[PDB]
Amino acid sequence: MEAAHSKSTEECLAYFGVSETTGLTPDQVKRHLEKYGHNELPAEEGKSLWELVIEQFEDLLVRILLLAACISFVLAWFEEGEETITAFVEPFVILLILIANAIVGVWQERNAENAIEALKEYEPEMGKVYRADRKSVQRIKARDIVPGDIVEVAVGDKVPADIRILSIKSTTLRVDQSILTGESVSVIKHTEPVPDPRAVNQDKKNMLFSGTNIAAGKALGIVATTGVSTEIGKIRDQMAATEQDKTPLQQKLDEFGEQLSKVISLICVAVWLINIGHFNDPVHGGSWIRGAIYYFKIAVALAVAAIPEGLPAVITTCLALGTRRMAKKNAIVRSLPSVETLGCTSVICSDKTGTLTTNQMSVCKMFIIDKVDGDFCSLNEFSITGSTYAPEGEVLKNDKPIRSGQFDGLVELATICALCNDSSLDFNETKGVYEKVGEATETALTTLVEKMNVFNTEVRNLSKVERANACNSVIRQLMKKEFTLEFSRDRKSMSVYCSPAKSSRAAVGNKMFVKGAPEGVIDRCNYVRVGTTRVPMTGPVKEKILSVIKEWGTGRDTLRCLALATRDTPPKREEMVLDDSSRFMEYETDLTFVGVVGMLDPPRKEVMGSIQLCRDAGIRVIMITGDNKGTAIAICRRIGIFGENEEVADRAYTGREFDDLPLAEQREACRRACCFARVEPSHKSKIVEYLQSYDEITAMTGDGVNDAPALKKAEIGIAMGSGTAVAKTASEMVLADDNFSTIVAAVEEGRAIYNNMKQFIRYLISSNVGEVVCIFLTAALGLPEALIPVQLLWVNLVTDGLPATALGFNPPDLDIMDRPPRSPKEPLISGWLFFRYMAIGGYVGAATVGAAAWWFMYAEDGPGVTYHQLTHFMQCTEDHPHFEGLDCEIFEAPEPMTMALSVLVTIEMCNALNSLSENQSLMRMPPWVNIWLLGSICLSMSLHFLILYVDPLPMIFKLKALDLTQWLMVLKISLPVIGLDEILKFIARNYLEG
Ligand SMILES: C/C=C(/C)C(=O)O[C@H]1C(C)=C2[C@H]([C@@H]1OC(=O)CCCCCCC)[C@@](C)(OC(C)=O)C[C@H](OC(=O)CCC)[C@@]1(O)[C@H]2OC(=O)[C@@]1(C)O
């Protein structure tokens, strides 16, 4: 049953043909259950199985590196050698890294909390119904309840489905719908029907929602919807139906993986293509397959040379280290990758109360009527000092303190504020400060009653523990509050019937002290109280009152005003039937205006600043409030979101307004909007959606299942520290202190971690730009094989893997926040940088192979080896350069290799330094600035010797401790990389592409 809330309990019972007394017949149940199904959210999947694994090994790069193993295992099996400790290395070092980055990948012991899971935690397990098969209140399984059957709920119960209350048995029923919105103040329910076919959950006063728990009372009603067909289930589906796109970085690392996987095999073609000589000469000898292994031993080398198997380790390190660094600033980042996107954040959507503000209501100003006459009436305005909840402050008129009670009206003023209040003030002993008890507003009202003290009641000689509510009580003693008509968004007001306590002498029968939003209440006043007398409400007057209410709510002192009025001659206790909600309005007419009070929820002392920061950062911030458009706009000028005098006719919309705008006009409004007031439920999702139709990285603030969809949807959802678990499990970041400022901080932080990430990323892969180049020369022109496949691994996980991580601590460049937000579609490497990293990548390919080519020929090893022909013959079947001797064993010995690798590890250390900036030389960017970089460079070479001296290592690496004479060449062969660098890096001046 869809709009059960708009039907009468009758129309509603009839819709299903059920007796409020008998129940659903066993048939109807099975029958109904076949039609609607089980009152349960659909189940999910995702646990320990073969899936996680196989998908783990589905990635390209992890495959190309697995294929190298599916070949190295056999390649390092046919290889001739008495060694059995260096053979099963390659097929293991890889097969190890593959399985290593598969555990820390299938690691779901931490990151495994889904938002839809908690959603099932809000739906109870059992519920009580009334079928026709048993006259007893059978407590069946919740899962078996069905639209149509009449259920029972009583205190403490968790509502099993969406029911349409039929009959309330208790005095009054109160449920805790916080689960949905968050304002943990339980609400009264009624049986009267909400006729508006499209009321919003908050206004469906005659309905219980599944997930909600009953605060007070006990009622019986007829279930309207179960399963996904419910407010909770509906929210579930929206989330189920939303799929977040992959983050920008993760999107590049894939683009790379693809363009790479192609270029890798693209070079395997050049090999079998450059072989134009091997097609003829090669005769008998069985080398058909014995010589073809050369085409395989180059793949499991060319491949591992272009795959930075150390990146998915560094980026995670730098990231995990940022998570903590941000946690220190109160920003808890759940999703890791997010630290990247949080930097491309272009729009911040924040709620006002308790994020942009403190949620510290306090009454500042208030007034009553002074004199009414000749259509020209005046007023008496006061101000109140004290922004705390502590009854510590004074009431002053004309900047000077006055005795609130010397003023007849200010009395009744204070009277209403106390008897028309469902709250109290409490001094917390332990802590040592008065705290609110309930609605933060009404408390501010209570605190006013104290500060005021219209009856002069002694309070100096009292205890902070019993003085907090002294004056209020005094007033509760002169009037007996019988019953009270709760607030409603229709009448925007809320009265409270009172009776004259026997212990009095001023009893004008009964009274009704009304208090609500100025407009409504004031419009229902036929009179105005001028002191003690009463006089007809006249236009001029109403004109004057509304006048001052308009100034306080839109002025420079953003105030929330409440009209205070009363009914002098209230309807007879008999003529009133409390159960009739919508009827309350009438019971509150023929009123008498008494006064107004304007309170303030101060914007947080640090927000005014951050809003500015977001300006310099080019980040657009959108405040979402509950204030009325008019005051929203003020608070906005106030906190900086708008100029002190900017045009905002079209930049701020109310929810109603935004609804009267057709799709085109709505979207077109989200790209300029900065303030939304009284926005409707869906709207958060709507807005997010629109902001995105502009490729905008949007941050959304919220809490409660209510806002789960939007948090999921938005690029960066932001739950509050005090928020629901679901709202937290749905967001990407949780604000430890629910403060706006900490969102901006975290944005900047996450904006630095990329600037540094972008470095070690274009560095750790810049070396791979060479390793392949090297391998191409070391395979194209001759086979002076300088870089072993099982040797490059250690050079990518430590040799350069250490300076990378060290690069994850580079000094944050100034003005970080004085530039517009990055572009999720900005490639790390391209343009002048493409050509830059091009040379530096080929040059390191002329350096590595050269340590073995430039060597033989000018070295102190080989008097007649210079200008050799390692290109012509390699198999060595005869002797031309050397007749009878033992020289055809140099093609496989630690001599030309142990020289290249060293140079490699030398040019990289200079390239790491070339990776501290992108324009400023090392002269302006002292390579000793990043203290943690040097601390790694040293631990880099400190391990280079360890695999060159300590025998157990230098052997398995095919290297040997180079003489300090021949090791002096590693300098003038590597060291000059910085020149080419510094050249291209100093040439970015004429090329104003940076
Ligand atoms: C891994 C190692 C190597 C050496 C490789 O071939 O990487 C290429 C490649 C895949 C790209 C290129 C490299 O291009 C070549 O080497 C082309 C052949 C040159 C022959 C010249 C003979 C005189 C990157 C490396 O290099 C330079 C130096 O410009 C930059 C960049 O990479 C990134 O931005 C990735 C970061 C996530 C990518 O253009 C990228 O392709 C993309 O889609 C990107 C966006 O990925």
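We number each residue from 1, going along the chain as drawn.
Using N, Cα and C of the backbone, Cβ positions are placed for all residues, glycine too.
Non-local contacts of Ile307 (Ca(2+) 1 binding site) by the CB criterion (under 8 A, 6+ apart in sequence, same chain) comprise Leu61, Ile64, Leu65, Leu260, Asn768. According to Swiss-Prot, the Ca(2+) 1 binding site annotation covers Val304, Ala305, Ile307, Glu309, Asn796, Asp800, on the basis of experimental evidence.
Around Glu309 (mutagenesis position), a 10 Å sphere centred on its CB holds 22 further CB atoms from the protein chains shown. Here Swiss-Prot describes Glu309 to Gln as a published mutagenesis experiment; the accompanying note says: No loss of calcium binding. Strongly decreased rate of phosphorylation of the active site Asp residue. Interferes with conformation changes that are essential for ATP-dependent Ca(2+)transport.
In the three-state DSSP scheme, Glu309 (mutagenesis position) falls into the coil class. Listed in Swiss-Prot as a mutagenesis experiment, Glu309 to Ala is described as follows: Interferes with conformation changes that are essential for ATP-dependent Ca(2+) transport.
The active site, 4-aspartylphosphate intermediate annotation in Swiss-Prot covers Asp351, and the record cites experimental evidence as its basis. Around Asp351 (active site, 4-aspartylphosphate intermediate), taking its Cβ as the centre, 23 other Cβ atoms fall within 10 Å, counting all chains. Look at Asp351 (active site, 4-aspartylphosphate intermediate): DSSP puts it in a strand.
Here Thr353 (Mg(2+) binding site) comes close to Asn359, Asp601, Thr625, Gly626: these same-chain residues lie at least six apart in sequence, with C-beta atoms under 8 angstroms from its C-beta. Annotation source Swiss-Prot lists Mg(2+) binding site at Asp351, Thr353, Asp703, citing experimental evidence.
Here Swiss-Prot flags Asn768, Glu771, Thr799, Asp800, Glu908 as Ca(2+) 2 binding site, drawing on experimental evidence. Neighbour list (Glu908 (Ca(2+) 2 binding site), Cβ cut-off 8 Å, at least 6 residues apart, same chain): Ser767, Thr799, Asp800, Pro803, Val844.
For the recorded site, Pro789 (mutagenesis position), the DSSP three-state label reads helix. Recorded in Swiss-Prot as a mutagenesis result, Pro789 to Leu carries the remark: Almost complete loss of Ca(2+) transport activity because of reduced Ca(2+) affinity.
A C-beta separation below 8 Å, combined with a sequence spacing of at least six in one chain, links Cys876 (mutagenesis position) to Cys888, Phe891. Under DSSP, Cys876 (mutagenesis position) is assigned to coil, being neither helix nor strand in the three-state scheme. The note that Swiss-Prot attaches to the published mutagenesis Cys876 to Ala is: Loss of ATP-dependent Ca(2+)transport.
Per Swiss-Prot, mutagenesis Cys888 to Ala is noted as: Loss of ATP-dependent Ca(2+)transport. Neighbours of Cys888 (mutagenesis position), defined as other CB atoms within 10 A of its CB across all chains, total 16.
Apart from the site residues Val304, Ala305, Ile307, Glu309, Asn796, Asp800, the chain places the Cβ of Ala306, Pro308, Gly310, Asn768, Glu771, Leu792, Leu793, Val795, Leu797 no farther than 8 Å from the centroid of the site's Cβ atoms, the recorded Ca(2+) 1 location.
Restricting the recorded positions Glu309, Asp351, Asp703 to those with a CA within 10 Å of the CA of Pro789 (mutagenesis position) leaves an empty set. Shown in sequence order, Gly182, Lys352, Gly354, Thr355, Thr701, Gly702, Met720, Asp738 are the same-chain residues outside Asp351, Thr353, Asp703 whose Cβ sits within 8 Å of the Cβ centre of the Mg(2+) site. For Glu771 (Ca(2+) 2 binding site), the recorded positions whose C-alpha atoms fall inside a 10 Å radius of its own C-alpha are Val304, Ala305, out of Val304, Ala305, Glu309, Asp351.
Listed binding-site residues: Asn768, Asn796, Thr799, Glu908. Those with a CB atom under 6 Å from ligand 1: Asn768.
Residues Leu764, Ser767, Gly770, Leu792, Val795, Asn796, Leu904, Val905 surround the recorded Ca(2+) 2 site, their Cβ atoms falling within 8 Å of the Cβ centroid of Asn768, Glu771, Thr799, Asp800, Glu908, which are themselves excluded. On the backbone, the CA of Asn796 (Ca(2+) 1 binding site) and the CA of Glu309 (mutagenesis position) stand 7 Å apart. Applying an 8 A CB threshold to same-chain residues 6+ apart, the list for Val304 (Ca(2+) 1 binding site) reads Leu65, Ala68, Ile94, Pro789, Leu792, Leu793. Cβ neighbours of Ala305 (Ca(2+) 1 binding site) (same chain, under 8 Å, six or more residues apart in sequence): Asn768, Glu771, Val772, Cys774, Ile775, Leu787, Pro789, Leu792. Sequence-distant neighbours of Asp703 (Mg(2+) binding site): residues of the same chain at least 6 apart with a C-beta under 8 Å from its C-beta are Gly182, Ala719, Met720, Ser722, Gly723, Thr724, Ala727.
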